[PDB]
Protein chains: 2
Amino acid sequence: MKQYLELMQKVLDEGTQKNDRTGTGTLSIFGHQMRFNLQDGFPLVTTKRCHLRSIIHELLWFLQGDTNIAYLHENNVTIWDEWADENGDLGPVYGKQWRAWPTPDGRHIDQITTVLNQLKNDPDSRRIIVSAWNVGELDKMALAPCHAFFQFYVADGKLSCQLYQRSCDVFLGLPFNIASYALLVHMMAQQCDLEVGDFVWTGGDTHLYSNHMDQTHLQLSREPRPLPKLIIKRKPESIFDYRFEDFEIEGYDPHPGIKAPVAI
Amino acid sequence: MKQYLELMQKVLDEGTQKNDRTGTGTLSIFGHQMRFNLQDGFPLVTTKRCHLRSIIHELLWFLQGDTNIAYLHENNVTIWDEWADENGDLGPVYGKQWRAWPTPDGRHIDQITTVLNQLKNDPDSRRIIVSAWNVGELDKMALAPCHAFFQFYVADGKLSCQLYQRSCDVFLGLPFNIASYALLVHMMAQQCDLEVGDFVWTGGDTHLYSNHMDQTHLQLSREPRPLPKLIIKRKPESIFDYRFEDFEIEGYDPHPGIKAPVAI
Ligand SMILES: Cc1ccc(S(=O)(=O)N2CCC[C@@H]2C(=O)O)cc1
Ligand SMILES: Cc1ccc(S(=O)(=O)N2CCC[C@@H]2C(=O)O)cc1
Ligand SMILES: Cc1ccc(S(=O)(=O)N2CCC[C@@H]2C(=O)O)cc1
Ligand SMILES: Cc1ccc(S(=O)(=O)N2CCC[C@@H]2C(=O)O)cc1
């Protein structure tokens with residue numbers, strides 16, 4: 001998409017040489033922001049084929065509050081496999097914080113229900129937020145949240161959402177992070193009887209791995225195609241009752257898929 | 001400053017009519033980002049005179065972890081007075097989360113010491129974060145954090161910092177929020193033997209109150225002046241040992257002060 005390609009070129013033009021925790025080098029910038037008007041079309045990268053099967057199941061699993069990967073394994077979704085222990089456990093990652101953030105007094109806070117409540121009854125609120133950044137639980141997590149916190153906003157009948165992503169692999173992860181939150185905006189909007197507004201993406205350490213440089217050059221030689229359209233085939237009674245089959249992407253005509261090797 | 005005035009004009013040009021919790025109307029945009037290269041000069045607004053006395057004491061008080069306003073009252077700083085109860089208490093706002101975030105198992109997490117530790121021993125980390133957004137404590141706070149979370153980053157000997165501000169009064173609060181975090185970047189950098197990099201400001205609901213419209217027009221008719229220079233007169237042994245008198249702003253030559261009335 002135009003904003004996505006502009007971000008790739010920016011990291012190439014001004015990223016600084018920086019290694020990750022593993023020791024794999026990257027080019028990196030700090031601080032970036034992009035906006036996707038969801039009424040312009042579903043923001044799924046067209047300059048390389050991006051599959052959404054895993055992303056849809058992942059979002060449903062996050063909304064359920066589950067951090068054990070057996071649901072993902074029931075559907076042969078293996079994107080969390082490398083972090084899961086023998087029992088399939090990941091510790092209190094994303095879903096556990098969204099639905100059951102543990103407090104010092106023994107409560108489990110349901111941030112998704114809180115924000116739906118706020119969107120329906122106090123849409124002008126400036127604190128319609130979900131955070132996965134639960135400082136006391138980070139040590140138990142298989143990994144600290146990369147998409148760490150997000151805020152909703154309502155204006156003129158439209159639902160917008162801003163995500164703060166502390167760390168971003170532009171080539172491999174970003175396309176999927178955008179699609180995931182854009183899907184969630186559509187689902188929340190449907191549940192609140194609102195139209196879709198903007199998805200605002202904000203990045204912290206935003207990088208390209210040095211072994212993705214050829215892939216990045218290839219993708220930058222391709223012209224974005226028209227954005228597809230998300231269709232929600234049914235309207236569930238709540239945000240927790242969406243099913244995989246409810247979603248259909250229409251008119252997606254991407255350039256060919258580009259693989260991304262990763263060091264271990 | 002140029003970025004600040006551009007943001008004012010943007011809210012005027014495209015903000016949407018939106019009320020706050022009180023019922024005072026605002027013009028509002030959602031999602032904005034600005035960058036201040038701290039090597040270009042200390043980012044204190046010059047198009048209106050901005051005082052930093054309260055801001056400096058406030059930052060020292062935040063770093064101490066104190067949420068009772070008696071220290072502020074010892075120095076005749078009254079900016080938190082309207083939120084404090086009879087004993088001067090505010091609940092577990094900013095400082096309490098920065099220094100002693102309470103966990104479900106009874107620990108109190110010192111996020112400032114954690115991040116200093118990370119900056120000195122693992123500067124490439126992509127998780128050098130402080131969050132004040134402690135979901136289980138929001139109800140006890142006099143008010144939910146507006147400057148809710150911030151991340152540090154190190155590249156080429158320079159310390160940068162990105163703040164996510166969920167709600168921003170562009171006229172009254174923003175000038176001060178920028179200066180506060182810019183001061184903290186200088187102090188953290190000094191303690192880590194690093195040069196200052198960028199302060200990246202990211203906003204969520206970013207607005208102008210409708211009773212600040214004349215003030216905004218007046219300020220937009222003024223040309224920014226050269227930025228001042230921050231001088232730290234002494235190097236304390238730690239980030240908790242800074243004193244009011246350690247800081248001096250040099251070369252600040254602002255246009256006249258502009259008052260901001262507020263409804264109650
Ligand atoms: C009916 C049900 C849903 C989801 C879960 S869970 O384990 O995914 N999680 C989400 C809410 C609290 C619960 C738990 O961690 O115990 C348990 C039961
Ligand atoms: C196909 C695919 C989807 C999503 C991601 S990811 O990097 O955004 N994500 C999924 C696994 C854990 C990781 C994360 O959220 O940190 C990677 C690959
Ligand atoms: C020596 C000292 C510093 C600061 C405080 S405090 O009340 O401001 N606060 C900060 C760290 C934990 C402590 C408390 O809330 O008890 C108490 C004692
Ligand atoms: C002179 C002045 C400084 C700072 C602020 S503020 O809006 O950024 N701040 C200080 C009091 C509580 C409020 C806040 O951080 O939410 C307002 C006025």
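The backbone N, Cα and C atoms fix where each Cβ goes, and this holds for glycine too.
The active site, nucleophile annotation in Swiss-Prot covers A:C146. Secondary structure at A:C146 (active site, nucleophile), taken from DSSP and collapsed to helix, strand or coil, is coil.
Classification of A:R21 (dUMP binding site) by DSSP places it in coil, neither helical nor stranded. Listed in sequence order, there are no same-chain residues at least 6 apart in sequence whose CB falls under 8 Å from the CB of A:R21 (dUMP binding site). Sequence annotations record features per position, and here Swiss-Prot assigns dUMP binding site to A:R21, A:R126, A:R127, A:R166, A:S167, A:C168, A:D169, A:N177, A:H207, A:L208, A:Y209 based on experimental evidence.
Close to A:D169 (dUMP binding site) in the fold, though at least 6 residues off in sequence, lie A:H207, A:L208, A:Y209, each with a CB less than 8 Å from its CB. Per Swiss-Prot, the feature (6R)-5,10-methylene-5,6,7,8-tetrahydrofolate binding site maps to A:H51, A:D169, A:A263.
Among the mutagenesis results in Swiss-Prot, A:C50 to Y has the note: Shows 0.2% of wild-type catalytic activity, but substrate affinity is not affected. The residue drawn here is the original one. For A:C50 (mutagenesis position), applying a Cβ distance below 8 Å and a minimum sequence separation of six or more within one chain yields A:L44, A:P175, A:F176, A:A179, A:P254, A:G257.
There are 23 other Cβ atoms within 10 Å of the Cβ belonging to A:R126 (mutagenesis position). In Swiss-Prot, a mutagenesis experiment is listed as A:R126 to E, annotated with the note Shows 2000-fold decrease in catalytic activity and 600-fold decrease in affinity for dUMP.
In the three-state DSSP classification, A:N177 (mutagenesis position) falls within a helix. In Swiss-Prot, the entry for mutagenesis A:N177 to A states: Shows 200-fold decrease in catalytic activity, 20-fold decrease in affinity for dUMP, and 10-fold decrease in affinity for mTHF. The structure shown retains the original residue.
For the recorded positions A:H51, A:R126, A:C146, A:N177, A:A263, a Cα to Cα distance of within 10 angstroms from A:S167 (dUMP binding site) holds for A:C146.
Separating the Cα atoms of A:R126 (mutagenesis position) and A:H51 ((6R)-5,10-methylene-5,6,7,8-tetrahydrofolate binding site) is a whole-number distance of 34 Å. Considering other CB atoms within 10 Å as the measure, the emptiest surroundings among the binding-site residues A:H51, A:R127, A:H207 are those of A:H51. With respect to A:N177 (mutagenesis position), the closest of these binding-site residues in Cα terms is A:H51, chosen from A:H51, A:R127, A:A263. Residues from the recorded positions list (A:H51, A:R127, A:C146, A:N177) with a C-beta closer than 6 Å to any atom of ligand 2: A:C146, A:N177.
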